[PDB]
Amino acid sequence: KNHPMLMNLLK
Amino acid sequence: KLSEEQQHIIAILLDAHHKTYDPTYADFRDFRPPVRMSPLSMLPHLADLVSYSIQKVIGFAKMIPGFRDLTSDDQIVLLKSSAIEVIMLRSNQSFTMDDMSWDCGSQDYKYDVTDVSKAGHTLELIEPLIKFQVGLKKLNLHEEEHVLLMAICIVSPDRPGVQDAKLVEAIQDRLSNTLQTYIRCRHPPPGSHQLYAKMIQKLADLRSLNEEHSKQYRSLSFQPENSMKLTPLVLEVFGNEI
Ligand SMILES: CCC(=O)O[C@@H]1CC[C@@]2(C)[C@H](CC[C@@H]3[C@@H]2CC[C@]2(C)[C@@H]([C@H](C)CCC(=O)O)CC[C@@H]32)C1
């Protein structure tokens, strides 16, 4: 829900 | 006794932790230097320490068997709410009851009550945090139990905003069952006495430390001069309503 950095660190 | 799957899970979590938690704390040099004048003098340093720690907790979470099957959104949701709890949890490894502080290999990287109090947060949070650390420390958990708890803490189906709770709940149980069986087969009494119950109690304590942290972060980050001393990841994770 709008978390590019978290998203990036997660994938 | 244990099991192939269970011992497998344990081996993976232990390694995942060893890869995401540096006992030399060598990276702390890269953080904005600690200043001990709240004067908020410790905020720039701890902010970086915390941000860094969020990155390591993610590294750990990704390697939790079954975490890969969750949807990006669920993964974000779980890490968003569990991050601070896991950081407090993994910090127990550096905490000592000798001087009641976190000894991170160095004097500058040695944090006591008054150090962690110089970052916008009061004793309303710090008091319970140290109590937690002491109580947790007193359990003398095997490293096997320590990592299983961090993992169980991360994949909790009741986290606000969870979607596939059944799955999250499913993945956790496997970790819980692995934990309960490990204690029963690998933790000798008296130390094992109601060890599971005591470990889960700490999880309830962490929820409480989390909520108090959230309330003191909001108040803190609602002030521009304060939220600009933080890092982008911290703002993203810990919410950004500045
Ligand atoms: C940027 C935002 C923010 O909101 O940071 C706050 C700074 C002050 C305060 C009180 C709160 C709760 C979590 C505390 C942190 C101080 C430093 C501690 C005690 C860490 C300890 C040094 C870790 C040791 C380790 O890694 O082993 C882990 C728990 C951390 C977060």
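Heads up, chain A uses Swiss-Prot numbers, so what you see runs 640-650.
This deposition comes from X-ray crystallography, 2.3 Å.
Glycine too: its Cβ is placed from the backbone N, Cα and C atoms.
Neighbour density for A:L645 (mutagenesis position): within 10 A of its CB lie 23 other CB atoms from the protein chains shown. A helical conformation is recorded for A:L645 (mutagenesis position) in the three-state DSSP classification. Looking at Swiss-Prot, you'll find the mutagenesis A:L645 to A noted as follows: Impairs interaction with ESR2; when associated with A-604; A-607 and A-648.
According to Swiss-Prot, the mutagenesis experiment A:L648 to A carries this note: Impairs interaction with ESR2; when associated with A-604; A-607 and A-645.
Over all protein chains present, the Cβ of A:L648 (mutagenesis position) has 19 other Cβ atoms lying within 10 Å.
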